[PDB]
Amino acid sequence: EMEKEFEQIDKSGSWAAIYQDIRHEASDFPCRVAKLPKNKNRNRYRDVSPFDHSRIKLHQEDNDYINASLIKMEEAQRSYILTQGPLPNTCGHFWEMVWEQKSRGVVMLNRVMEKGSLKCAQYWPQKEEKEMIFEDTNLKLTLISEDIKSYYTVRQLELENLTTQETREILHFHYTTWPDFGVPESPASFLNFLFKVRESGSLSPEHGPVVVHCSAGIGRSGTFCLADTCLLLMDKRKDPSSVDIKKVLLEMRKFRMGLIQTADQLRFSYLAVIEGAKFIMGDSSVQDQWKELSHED
Ligand SMILES: O=C(O)COc1c(C(=O)O)sc(-c2cccc(NC3CCN(S(=O)(=O)Cc4ccccc4)CC3)c2)c1Br
């Protein structure tokens, strides 16, 4: 049980040891397609690739590769697409995937520039007057509106399939203060953001899977998804004792390597889930508390 286990690991200092065990046991499947010579310029990191069995395939005969995996949580009944931050040459691919997979929401847990590095291309329009057109995949993207908060921004976008003139609204959730290789300021600010994603309907089973990305699509993205899945499992059974975080984390790693980069990110997962359980189990006031504590205004 997660709260006694958390106090146990903390009391010792075995978060490094605990975290390492996950790396030692994680699933190791082939990533043949991602390692093909022609896809070298489609991967941001040499050591972070999608497994062939769970990779998202683009619907085009030319090259159907994109560095993204489909994390399908059977028991929880919720899917995500975890992908790397789009490269200058893969933004078209990125939006093709969003469209083909019927995604309604896109979560961005990083900033374009972190520690002096360009962690992600500017794949979305920053001003309504200047929409973006991806000639390679034939899609248009327009900024419709945005709600800027102290540490995250929510953008309303419109994606048009230029070929069929079809249109869809895409909600963009940009967490701007989650440090790379780090953890959120507090469980409150994290959960406030997550619930913002939840309340938008983007995680609904009536849409395609939500697309989640930071830079490599495994560290911060993994932390976010693990916390969401754990709270969902718990929710489905209304029994926080039946949720084994490490077990579910392992299960997520069958669909994409390296989910959760650091021992502290894992420690924070526990933290976030433990706090989120309050809401899951009936506490109707915590939500607002999180909003206050997050200082979004
Ligand atoms: O968002 C963040 O918090 C940080 O984001 C980032 C980055 C960023 O924002 O700059 S770079 C990065 C990164 C890049 C290359 C390799 C590894 N790390 C390796 C470690 C070992 N693993 S693994 O998956 O544990 C290896 C393995 C594969 C299958 C089975 C067992 C082990 C692969 C990635 C990490 C991560 Br994540």
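Chain A residue numbers are taken from Swiss-Prot; in order, the displayed residues are 2-298.
Note: Cβ is positioned from N, Cα and C throughout, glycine not excepted.
Classification of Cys215 (mutagenesis position) by DSSP places it in coil, neither helical nor stranded. According to Swiss-Prot, the active site, phosphocysteine intermediate annotation covers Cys215.
The feature substrate binding site is assigned by Swiss-Prot to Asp181, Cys215, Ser216, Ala217, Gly218, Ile219, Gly220, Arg221, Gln262. Under DSSP, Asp181 (mutagenesis position) is assigned to coil, being neither helix nor strand in the three-state scheme. On its own chain, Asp181 (mutagenesis position) has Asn111, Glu115, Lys116, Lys120, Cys215, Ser216, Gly220, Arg221 as residues at least 6 apart in sequence with a Cβ closer than 8 Å to its own Cβ.
Residues annotated as domain 'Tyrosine-protein phosphatase' in Swiss-Prot, with sequence analysis given as evidence: 3-277.
Sequence-distant neighbours of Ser50 (mutagenesis position) (same chain, 6+ apart, CB under 8 A from its CB) are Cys32, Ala35, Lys36, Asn44, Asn68, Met258. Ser50 (mutagenesis position) falls outside any helix or strand according to DSSP and counts as coil. Under its mutagenesis entries, Swiss-Prot includes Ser50 to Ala or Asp with the note: No phosphorylation.
Here Swiss-Prot describes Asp181 to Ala as a published mutagenesis experiment; the accompanying note says: Substrate-trapping mutant.
Quoted from Swiss-Prot for the published mutagenesis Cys215 to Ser: Catalytically inactive mutant; abolishes sulfhydration. Cβ neighbours within 10 Å of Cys215 (mutagenesis position), excluding its own Cβ and spanning all shown chains: 28.
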Check: same-chain CB within 8 A of substrate site center, minus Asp181, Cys215, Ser216, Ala217, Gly218, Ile219, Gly220, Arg221, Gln262: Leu110, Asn111, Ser222, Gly223
Contacting recorded positions, sequence order - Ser50, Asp181, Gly218 vs ligand 1, Cβ under 6 Å: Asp181
Cβ-based isolation winner (fewest other Cβ atoms within 10 Å) among the binding-site residues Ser216, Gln262: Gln262
